[PDB]
Amino acid sequence: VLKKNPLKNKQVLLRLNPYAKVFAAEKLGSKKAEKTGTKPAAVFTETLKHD
Amino acid sequence: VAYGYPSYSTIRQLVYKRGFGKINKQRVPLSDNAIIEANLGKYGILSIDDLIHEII
Amino acid sequence: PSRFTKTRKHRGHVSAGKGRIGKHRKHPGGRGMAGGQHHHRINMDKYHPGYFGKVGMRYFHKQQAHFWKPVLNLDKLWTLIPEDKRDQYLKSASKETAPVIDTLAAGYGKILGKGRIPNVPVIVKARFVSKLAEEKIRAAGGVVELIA
Amino acid sequence: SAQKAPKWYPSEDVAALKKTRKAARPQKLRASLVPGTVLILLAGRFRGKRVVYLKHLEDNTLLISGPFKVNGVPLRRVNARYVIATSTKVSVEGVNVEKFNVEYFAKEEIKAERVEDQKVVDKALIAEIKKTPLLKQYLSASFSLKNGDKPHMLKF
Amino acid sequence: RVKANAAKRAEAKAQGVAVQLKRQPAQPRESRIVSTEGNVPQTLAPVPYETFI
Amino acid sequence: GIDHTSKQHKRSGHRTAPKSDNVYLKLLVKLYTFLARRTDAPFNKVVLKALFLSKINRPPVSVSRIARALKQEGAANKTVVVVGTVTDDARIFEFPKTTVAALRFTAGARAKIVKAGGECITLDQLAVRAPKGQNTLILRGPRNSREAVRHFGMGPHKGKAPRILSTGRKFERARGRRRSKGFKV
RNA sequence: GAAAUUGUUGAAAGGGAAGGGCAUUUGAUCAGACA
RNA sequence: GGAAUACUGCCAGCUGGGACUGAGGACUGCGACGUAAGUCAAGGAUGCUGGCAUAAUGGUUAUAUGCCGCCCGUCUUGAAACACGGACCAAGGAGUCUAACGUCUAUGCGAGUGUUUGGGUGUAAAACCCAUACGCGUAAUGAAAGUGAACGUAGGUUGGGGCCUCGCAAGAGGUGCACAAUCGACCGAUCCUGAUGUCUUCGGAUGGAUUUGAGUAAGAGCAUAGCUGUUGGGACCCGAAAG
RNA sequence: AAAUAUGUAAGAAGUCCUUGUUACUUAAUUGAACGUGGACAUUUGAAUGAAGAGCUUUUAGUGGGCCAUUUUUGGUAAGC
RNA sequence: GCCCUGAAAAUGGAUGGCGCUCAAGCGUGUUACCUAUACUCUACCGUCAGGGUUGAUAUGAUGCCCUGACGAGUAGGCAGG
RNA sequence: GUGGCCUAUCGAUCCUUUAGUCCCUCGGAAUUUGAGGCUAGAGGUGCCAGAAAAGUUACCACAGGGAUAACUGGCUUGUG
Ligand SMILES: CN[C@@H]1[C@@H](O)[C@@H](O[C@@H]2[C@@H](O)[C@H](O[C@H]3O[C@H](CN)CC[C@H]3N)[C@@H](N)C[C@H]2N)OC[C@]1(C)O
Ligand SMILES: CN[C@@H]1[C@@H](O)[C@@H](O[C@@H]2[C@@H](O)[C@H](O[C@H]3O[C@H](CN)CC[C@H]3N)[C@@H](N)C[C@H]2N)OC[C@]1(C)O
Ligand SMILES: [Mg+2]
Ligand SMILES: [Mg+2]
Ligand SMILES: [Mg+2]
Ligand SMILES: [Mg+2]
Ligand SMILES: [Mg+2]
Ligand SMILES: [Mg+2]
Ligand SMILES: [Mg+2]
Ligand SMILES: [Mg+2]
Ligand SMILES: [Mg+2]
Ligand SMILES: [Mg+2]
Ligand SMILES: [Mg+2]
Ligand SMILES: [Mg+2]
Ligand SMILES: [Mg+2]
Ligand SMILES: [Mg+2]
Ligand SMILES: [Mg+2]
Ligand SMILES: [Mg+2]
Ligand SMILES: [Mg+2]
Ligand SMILES: [Mg+2]
Ligand SMILES: [Mg+2]
Ligand SMILES: [Mg+2]
Ligand SMILES: [Mg+2]
Ligand SMILES: [Mg+2]
Ligand SMILES: [Mg+2]
Ligand SMILES: [Mg+2]
Ligand SMILES: [Mg+2]
Ligand SMILES: [Mg+2]
Ligand SMILES: [Mg+2]
Ligand SMILES: [Mg+2]
Ligand SMILES: [Mg+2]
Ligand SMILES: [Mg+2]
Ligand SMILES: [Mg+2]
Ligand SMILES: [Mg+2]
Ligand SMILES: [Mg+2]
Ligand SMILES: [Mg+2]
Ligand SMILES: [Mg+2]
Ligand SMILES: [Mg+2]
Ligand SMILES: [Mg+2]
Ligand SMILES: [Mg+2]
Ligand SMILES: [Mg+2]
Ligand SMILES: [Mg+2]
Ligand SMILES: [Mg+2]
Ligand SMILES: [Mg+2]
Ligand SMILES: [Mg+2]
Ligand SMILES: [Mg+2]
Ligand SMILES: [Mg+2]
Ligand SMILES: [Mg+2]
Ligand SMILES: [Mg+2]
Ligand SMILES: [Mg+2]
Ligand SMILES: [Mg+2]
Ligand SMILES: [Mg+2]
Ligand SMILES: [Mg+2]
Ligand SMILES: [Mg+2]
Ligand SMILES: [Mg+2]
Ligand SMILES: [Mg+2]
Ligand SMILES: [Mg+2]
Ligand SMILES: [Mg+2]
Ligand SMILES: [Mg+2]
Ligand SMILES: [Mg+2]
Ligand SMILES: [Mg+2]
Ligand SMILES: [Mg+2]
Ligand SMILES: [Mg+2]
Ligand SMILES: [Mg+2]
Ligand SMILES: [Mg+2]
Ligand SMILES: [Mg+2]
Ligand SMILES: [Mg+2]
Ligand SMILES: [Mg+2]
Ligand SMILES: [Mg+2]
Ligand SMILES: [Mg+2]
Ligand SMILES: [Mg+2]
Ligand SMILES: [Mg+2]
Ligand SMILES: [Mg+2]
Ligand SMILES: [Mg+2]
Ligand SMILES: [Mg+2]
Ligand SMILES: [Mg+2]
Ligand SMILES: [Mg+2]
Ligand SMILES: [Mg+2]
Ligand SMILES: [Mg+2]
Ligand SMILES: [Mg+2]
Ligand SMILES: [Mg+2]
Ligand SMILES: [Mg+2]
Ligand SMILES: [Mg+2]
Ligand SMILES: [Mg+2]
Ligand SMILES: [Mg+2]
Ligand SMILES: [Mg+2]
Ligand SMILES: [Mg+2]
Ligand SMILES: [Mg+2]
Ligand SMILES: [Mg+2]
Ligand SMILES: [Mg+2]
Ligand SMILES: [Mg+2]
Ligand SMILES: [Mg+2]
Ligand SMILES: [Mg+2]
Ligand SMILES: [Mg+2]
Ligand SMILES: [Mg+2]
Ligand SMILES: [Mg+2]
Ligand SMILES: [Mg+2]
Ligand SMILES: [Mg+2]
Ligand SMILES: [Mg+2]
Ligand SMILES: [Mg+2]
Ligand SMILES: [Mg+2]
Ligand SMILES: [Mg+2]
Ligand SMILES: [Mg+2]
Ligand SMILES: [Mg+2]
């Protein structure tokens, strides 16, 4: 008879989507990605700085 | 109208906060996964995040 | 009764239900059948097509009941027999003992053929008959006797 | 009769209240309120008095004492929301303050127990006070807004 | 189309399931990588006012 | 405001209970409303509704219409249900024996039903017998046999029943009714 | 023994009409309601 | 060469201040935390304290103040209008009744229905009762003479609610009233055909037709009553100049 | 020869096979129309929506219109 | 482009007023802010809709119950009072 | 080939008058004149869905009209 909002009710956040439990646990929203090194060809940068 | 390309985040926050079901019309507040499965369960989809999946 | 009448609900309402522009006035049409072939024509054609003009022979001093010939078919015809003596005759279809149905005594002038009596023979005393009527009778073993 | 009687009547049964879920959890005070923080009393009887803060009691009130010998406030209950927590602090490590619970103030002139209890706590404090010059002369003066004071600007 | 669907269906079914015979409308474009190779972006600019009457 | 895609506040135009104030009727309704709610069997839902219909929608079921219905394949041992009065047809001769559950029976109707060895049940008696309504034949009467519906839809070239008190030659048979006066219909 | 309308008495207010609506101060006035 | 930062985006990351709300009334639901026992913020406010119980709090009213507010009624595309009526008050003041009819509804009976012209009777304009007729309905069609409704389970086809059979079910089949579309058959009118016979002109068998009817095809009506609508009436109320 | 607008179609009343009826049609069971019997129903044949769909009777007021943008006729024009 | 001239009418008068000149004027850009009977949300009234409810030991079965959407209105129609 | 290549060249009810079958009817029964019906044309309404129709009023009258003229006023400004 009174609609509780998830997103601010941890009780109703976990009454749907129980993965929220795990989610909070590994934090998952700050997850860092493996930093790679790939570089663009000089073409891409040459035409980017073109006139 | 105004429109565009909803990211997952807003699709979730839409359905979570303001998502409601049509059941014999009636506009039922979702609030329990048991509701979705009762209707959209015939399609798969027994959870709200199952719904959000079939949307995005 | 006036308390269910709608002119009660229209108390206070100024135009009585009759409209502010169109009023309610004496005779916008004329009176009665006025305008029959002029302004009320679109009604009288359809609605009453044929209402105008002349059609057929005149009959001076016609009396009905020269024409009195009430009709009964074999549709019933047995209904003339009282229900009790009726069943006695249905079983025991026979010549030499046959129910005598006087149709003119019943108030009937001619017997028609609406069809399907039982195979009982019946002696039918009538004024007139349809051909098919009287045929169904003899086909079941009865006869028709003309009377006056 | 003058009026027909109703065909139905409300049952004069009183119903039971649905089982509520509100569990009274202990309050958290704002961090500003450290025992031995001088307070400015904003309202009530001693409004304007500057006062010393001892305990956080069980009804959430704040045990304060003037001290009595200084500004005349006794050991007293005061509401946290009606006080300004200042930044000047005296050491109450070594003041008993155990004795004083809610029931200490049950209402039922001055019971001599209070007179002596005031004396032991004030004596404790006033000693700690003289450690820091003017602070007794501070606690005696009342607080007031001078023209130009901007409480939203003011560091207390 | 009908006749195509029968031949699509029979060949499908006697091969197996997986028939798709309803008409889908034009879908969004799928991802792609356009090669720069020997195709180098041509830079164009808006052009000034002229008359030539 | 909204863009209303349907008329607002619109009643269904289906009767809810009957307009009849006959008390026994209201009870007969009370039975089947209860039956219909609890049964799950459709025969009761139909009979609930057919109890509300006006006199115009309860067109009389003749005893001979009842004879012929039972002549269907496998229908002769069913019990025939008529929500409304049943009347007598002198025009049949051999009549079957069956059980007829009706609101009312004109004298002749029950007399003919009975004298063939049959049975006249009021619909509540049928209820106890056939609570799910099992093994029943519902027989509807001639709705459009009514005189009034002759005149419905009058128009040129429509061939329906002019509204005319006295009927004869020189009652609406002349100009517009025949090629030789004016035109034809 | 109503109303229009009139006298006296009391009350209140009035800078080129009067009356009205939401709201509150002020005055007058009326409860209910605590136990 | 290696950082930082901007900028945009994400987090089921933490959190401070202020406002409005507290609908419901045993229980049940989905959960959450904890080994646990229990506990909870999980299908809608409870807890602690103080006051006034006097005149706190409310309603009414007059006034003042802020902001807003043109005369009503009418006819009109448009009225506060330099459009009409209306100084004020009371009382009176306008869609009736009747004859006849349409649709719908309720009721009695039902292939029938209508006691009330009249008679009987009476506790006397009532109530209660009735014999013959009559009215409407149960046959239509044709100007008329006149003829007058089953090839068939009162037909076939396609849909039909309900019921029936098989199946756990999904589903299959069966019968199918009302109703809807279509092709047929019947009765009258119309136009052809013209057998047997004959008081030689009667008689009209038989088979036909882009014809035609307010018909038939296992009756639906009669009577009371109600709203609304029609018409005739002073006919919603007041109004001519005339005759 | 555009734009806007506009007709029809997007399946079970579908598609296909076998082969009855007929007095119409062809030289011709050739056709034509209506069928019996038979195969195929998970996407039974585009998208979106649907507070469902269909259907009948009966009666009110109305039948002075005026305005804005766009197309536009008469008019120098007009609150024409 | 702005500015001046071109530019004559009758009661006294109108960027709405007062006034405003690196504007309180013209062009443009970025922000915060103000308030509709609209939008989100709650309560309450009614209207419509779909649900549940038989009996007993209670009393409104038209009753009671859960739930959703909706609410402008002349002439006019119906309804409940 | 069911009039004029196609798109225009036309006419209710009452009445009359032709043509048609030899058909129905004059109602106490017949025959014969005469009359009346049925079906299809013609005779015409051009205000063309179809009245039978001269003026005058400064001697005047009524119901209305700002749905509509004669002055101001308003828009217009060809004209001045
Ligand atoms: C009932 N008595 C009233 C009395 O109350 C008063 O009425 C005033 C009236 O004068 C004011 O009117 C005038 O005075 C206001 C102040 N100067 C400005 C507006 C002006 N019209 C109204 N605004 C308010 C009424 N209640 O003055 C008139 C009167 C009739 O004597
Ligand atoms: C359609 N009913 C509406 C009803 O929805 C409601 O509307 C309010 C409206 O009065 C409020 O507005 C009110 O309060 C505002 C301050 N908060 C200032 C303006 C004032 N009218 C709005 N804030 C919200 C609407 N739903 O109140 C007015 C009304 C007419 O009864
Ligand atoms: Mg937040
Ligand atoms: Mg009446
Ligand atoms: Mg009333
Ligand atoms: Mg009304
Ligand atoms: Mg009204
Ligand atoms: Mg009035
Ligand atoms: Mg009216
Ligand atoms: Mg009027
Ligand atoms: Mg008019
Ligand atoms: Mg009118
Ligand atoms: Mg005319
Ligand atoms: Mg005759
Ligand atoms: Mg006759
Ligand atoms: Mg005799
Ligand atoms: Mg008789
Ligand atoms: Mg609870
Ligand atoms: Mg495809
Ligand atoms: Mg609204
Ligand atoms: Mg109803
Ligand atoms: Mg008749
Ligand atoms: Mg006196
Ligand atoms: Mg007085
Ligand atoms: Mg006075
Ligand atoms: Mg004055
Ligand atoms: Mg003066
Ligand atoms: Mg003066
Ligand atoms: Mg004023
Ligand atoms: Mg680098
Ligand atoms: Mg960021
Ligand atoms: Mg907060
Ligand atoms: Mg609060
Ligand atoms: Mg509460
Ligand atoms: Mg507490
Ligand atoms: Mg308390
Ligand atoms: Mg207390
Ligand atoms: Mg007030
Ligand atoms: Mg006063
Ligand atoms: Mg006042
Ligand atoms: Mg104002
Ligand atoms: Mg007027
Ligand atoms: Mg006027
Ligand atoms: Mg005007
Ligand atoms: Mg105009
Ligand atoms: Mg006005
Ligand atoms: Mg004016
Ligand atoms: Mg004036
Ligand atoms: Mg006037
Ligand atoms: Mg006036
Ligand atoms: Mg006047
Ligand atoms: Mg007057
Ligand atoms: Mg009605
Ligand atoms: Mg009598
Ligand atoms: Mg007698
Ligand atoms: Mg009779
Ligand atoms: Mg003769
Ligand atoms: Mg089936
Ligand atoms: Mg025929
Ligand atoms: Mg024929
Ligand atoms: Mg034909
Ligand atoms: Mg009524
Ligand atoms: Mg009348
Ligand atoms: Mg005269
Ligand atoms: Mg197209
Ligand atoms: Mg589609
Ligand atoms: Mg609809
Ligand atoms: Mg109408
Ligand atoms: Mg009308
Ligand atoms: Mg009209
Ligand atoms: Mg106009
Ligand atoms: Mg303009
Ligand atoms: Mg301004
Ligand atoms: Mg500048
Ligand atoms: Mg400005
Ligand atoms: Mg300004
Ligand atoms: Mg600027
Ligand atoms: Mg901000
Ligand atoms: Mg309900
Ligand atoms: Mg509700
Ligand atoms: Mg409304
Ligand atoms: Mg209604
Ligand atoms: Mg009410
Ligand atoms: Mg030819
Ligand atoms: Mg031709
Ligand atoms: Mg030629
Ligand atoms: Mg040619
Ligand atoms: Mg002619
Ligand atoms: Mg003449
Ligand atoms: Mg003639
Ligand atoms: Mg002949
Ligand atoms: Mg004769
Ligand atoms: Mg004679
Ligand atoms: Mg004769
Ligand atoms: Mg002749
Ligand atoms: Mg002539
Ligand atoms: Mg004319
Ligand atoms: Mg004309
Ligand atoms: Mg003339
Ligand atoms: Mg004259
Ligand atoms: Mg003169
Ligand atoms: Mg003279
Ligand atoms: Mg000029
Ligand atoms: Mg000039």
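Residues displayed in chain A correspond, in order, to Swiss-Prot positions 312-362.
Header entry for method reads X-ray crystallography, 3.4 Å.
Note: Cβ is positioned from N, Cα and C throughout, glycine not excepted.
Here is what Swiss-Prot records for this protein:
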type: MUTAGEN; residues: A:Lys314 to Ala; note: Significantly diminished nuclear localization; when associated with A-315 and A-319
type: MUTAGEN; residues: A:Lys315 to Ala; note: Significantly diminished nuclear localization; when associated with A-314 and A-319
type: MUTAGEN; residues: A:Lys319 to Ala; note: Significantly diminished nuclear localization; when associated with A-314 and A-315
type: MUTAGEN; residues: A:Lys332 to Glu; note: Leads to an inefficient release from ACL4 with a delayed assembly into the 60S subunit; when associated with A-334
type: MUTAGEN; residues: A:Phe334 to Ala; note: Leads to an inefficient release from ACL4 with a delayed assembly into the 60S subunit; when associated with e-332
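What Swiss-Prot annotates, mapped onto the structure for a quick look.
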residue: A:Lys314; record: mutagenesis position; DSSP class: coil
residue: A:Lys319; record: mutagenesis position; DSSP class: coil
residue: A:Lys332; record: mutagenesis position; DSSP class: helix
Mutagenesis positions satisfying Cβ distance under 8 Å to any chain B Cβ, from A:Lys314, A:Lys315, A:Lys319, A:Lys332, A:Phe334:
A:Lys314, A:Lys315
When you measure from the Cβ of A:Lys314 (mutagenesis position), how many other Cβ atoms are you left with inside 10 Å?
11
Can you tell me how far the Cα of A:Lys319 (mutagenesis position) sits from the Cα of A:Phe334 (mutagenesis position), in Å?
16
I'm trying to understand the geometry here, so how far is the Cα atom of A:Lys315 (mutagenesis position) from the Cα atom of A:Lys332 (mutagenesis position), in Å to the nearest whole number?
19
Looking at Cβ-Cβ distances, which residues of the chain lie under 8 angstroms from A:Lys332 (mutagenesis position) while being 6 or more apart from it?
A:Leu325
Quick one: Cα separation, A:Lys314 (mutagenesis position) versus A:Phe334 (mutagenesis position), in Å?
24
Using CB atoms and a 10 A radius, I'd like the single residue among the mutagenesis positions A:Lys315, A:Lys319 with the highest neighbour count.
A:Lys315
